[PDB]
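*Asks:* Dropping a structure here in structure tokens format, bear with me for questions.
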Amino acid sequence: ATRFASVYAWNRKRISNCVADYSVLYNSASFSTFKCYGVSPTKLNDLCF
Amino acid sequence: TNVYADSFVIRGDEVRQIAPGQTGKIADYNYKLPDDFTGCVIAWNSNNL
């Protein structure tokens, strides 16, 4: 996105009825921090929500 | 009984990947430490060399 929301008014977008590919995100190497809680980053692509 | 010294250069942001059980471009595709690692990891900034 070009402009993000102010943290006091943080934006939320529902993701549903779609097929994901979390490997594209994790392997992007563009992120300084990538921390997952209760779910492993590598196994995340082998699961449904 | 024996000691093995491994040496390489990486980004400062990648030093955090040189630990047991880590993942990421370096830990996954360059240098992987075992889950039960028994050694020491030593690193320093080399921007002078």
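What you see of chain B is 393-441, where the numbers are those given in Swiss-Prot.
The way this entry was determined, per its header, is electron microscopy, 2.9 Å.
Heads up, the Cβ atoms here are built off N, Cα and C, so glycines get one too.
OK, Swiss-Prot features for this one:
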- B:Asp405 to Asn: In strain: Omicron/BA.2, Omicron/BA.2.12.1, Omicron/BA.2.75, Omicron/BA.4, Omicron/BA.5, Omicron/BQ.1.1, Omicron/XBB.1.5, Omicron/EG.5.1; complete loss of interaction with host integrins (VARIANT)
- B:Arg408 to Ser: In strain: Omicron/BA.2, Omicron/BA.2.12.1, Omicron/BA.2.75, Omicron/BA.4, Omicron/BA.5, Omicron/BQ.1.1, Omicron/XBB.1.5, Omicron/EG.5.1 (VARIANT)
- B:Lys417 to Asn: In strain: Beta/B.1.351, Omicron/BA.1, Omicron/BA.2, Omicron/BA.2.12.1, Omicron/BA.2.75, Omicron/BA.4, Omicron/BA.5, Omicron/BQ.1.1, Omicron/XBB.1.5, Omicron/EG.5.1; May enhance affinity to human ACE2 receptor (VARIANT)
- B:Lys417 to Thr: In strain: Gamma/P.1 (VARIANT)
- B:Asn440 to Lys: In strain: Omicron/BA.1, Omicron/BA.2, Omicron/BA.2.12.1, Omicron/BA.2.75, Omicron/BA.4, Omicron/BA.5, Omicron/BQ.1.1, Omicron/XBB.1.5, Omicron/EG.5.1 (VARIANT)
*Asks:* If we take B:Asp405, B:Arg408, B:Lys417 as the variant positions, which have a Cβ under 8 Å from chain A?
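*Replies:* Checking chain A against the variant positions, the residues within range (Cβ-Cβ under 8 Å) are B:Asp405, B:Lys417.
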*Asks:* Taking the Cα atoms as reference points, how far is B:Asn440 (variant position) from B:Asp405 (variant position) in Å?
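*Replies:* Approximately 17 Å lies between the Cα of B:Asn440 (variant position) and that of B:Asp405 (variant position).
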*Asks:* Cβ atoms within 10 Å, counted per site: which of B:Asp405, B:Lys417 has the most, among these variant positions?
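*Replies:* Top count of Cβ atoms within 10 Å goes to B:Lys417.
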*Asks:* Roughly how many Å separate the Cα of B:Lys417 (variant position) from that of B:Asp405 (variant position), to the nearest whole number?
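*Replies:* Checking the Cα atoms of B:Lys417 (variant position) and B:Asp405 (variant position) gives a distance of 12 Å.
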*Asks:* Would you mind listing, in sequence order, the residues at least six apart from B:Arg408 (variant position) in the same chain with a Cβ closer than 8 Å to its Cβ?
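*Replies:* The answer is B:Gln414.
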*Asks:* Other than its own, how many Cβ atoms are within 10 Å of the Cβ belonging to B:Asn440 (variant position)?
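*Replies:* By my count, 4.
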*Asks:* Would you identify the secondary structure of B:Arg408 (variant position) according to DSSP, in three states?
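*Replies:* DSSP assigns B:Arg408 (variant position) to helix.
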